[PDB]
Amino acid sequence: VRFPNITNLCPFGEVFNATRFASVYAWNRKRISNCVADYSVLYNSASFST
Amino acid sequence: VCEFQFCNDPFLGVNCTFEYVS
Ligand SMILES: *[C@@H]1O[C@H](CO)[C@@H](O)[C@H](O)[C@H]1NC(C)=O
Ligand SMILES: *[C@@H]1O[C@H](CO)[C@@H](O)[C@H](O)[C@H]1NC(C)=O
């Protein structure tokens, strides 16, 4: 099974590992488009409570 | 591919879903 190199990945690190977060009243809404979205880090990582 | 407002007659002098720059 062969596919192109897994590059041009979507920057989930700019969302989950952000230095500053918004309030719930007015949250930050980042558009994620035109990429490879790797969710294995978010799913398997033990840093998340849920 | 933004919802752009263009001039009545656009020229060059001398909501977005896609963006790319070379
Ligand atoms: C945030 O950075 C840490 C650095 O130790 C990394 O282990 C973690 O997976 C990163 N979180 C995300 C969502 O990439
Ligand atoms: C962007 O689209 C939404 C939904 O149609 C609209 O309510 C909003 O006013 C638009 N923003 C601009 C700058 O056109």
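By the numbers in Swiss-Prot, the shown part of chain A spans 327-376.
Method on record in the header is electron microscopy, 3.4 Å.
The backbone N, Cα and C atoms fix where each Cβ goes, and this holds for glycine too.
The note that Swiss-Prot attaches to the natural variant A:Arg346 to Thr is: In strain: Omicron/BQ.1.1, Omicron/XBB.1.5, Omicron/EG.5.1. For A:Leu368 to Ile, Swiss-Prot lists a natural variant annotated as follows: In strain: Omicron/XBB.1.5, Omicron/EG.5.1. Here the residue is the original one, but Swiss-Prot notes a natural variant at this spot, A:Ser371 to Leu: In strain: Omicron/BA.1. Per Swiss-Prot, natural variant A:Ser375 to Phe is noted as: In strain: Omicron/BA.1, Omicron/BA.2, Omicron/BA.2.12.1, Omicron/BA.2.75, Omicron/BA.4, Omicron/BA.5, Omicron/BQ.1.1, Omicron/XBB.1.5, Omicron/EG.5.1.
Known features from Swiss-Prot, placed on the structure.
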| residue | record | CB count, 10 Å |
| --- | --- | --- |
| A:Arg346 | variant position | 5 |
| A:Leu368 | variant position | 13 |
| A:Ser371 | variant position | 9 |
| A:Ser375 | variant position | 4 |
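Taking a Cβ cut-off of under 6 Å from any atom of ligand 1, the variant positions A:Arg346, A:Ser371, A:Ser375 reduce to A:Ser371. Between the CA atoms of A:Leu368 (variant position) and A:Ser375 (variant position) there is a gap of 11 Å, rounded to the nearest whole number. Looking at A:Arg346 (variant position) and A:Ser371 (variant position), their Cα atoms lie 21 Å from each other.
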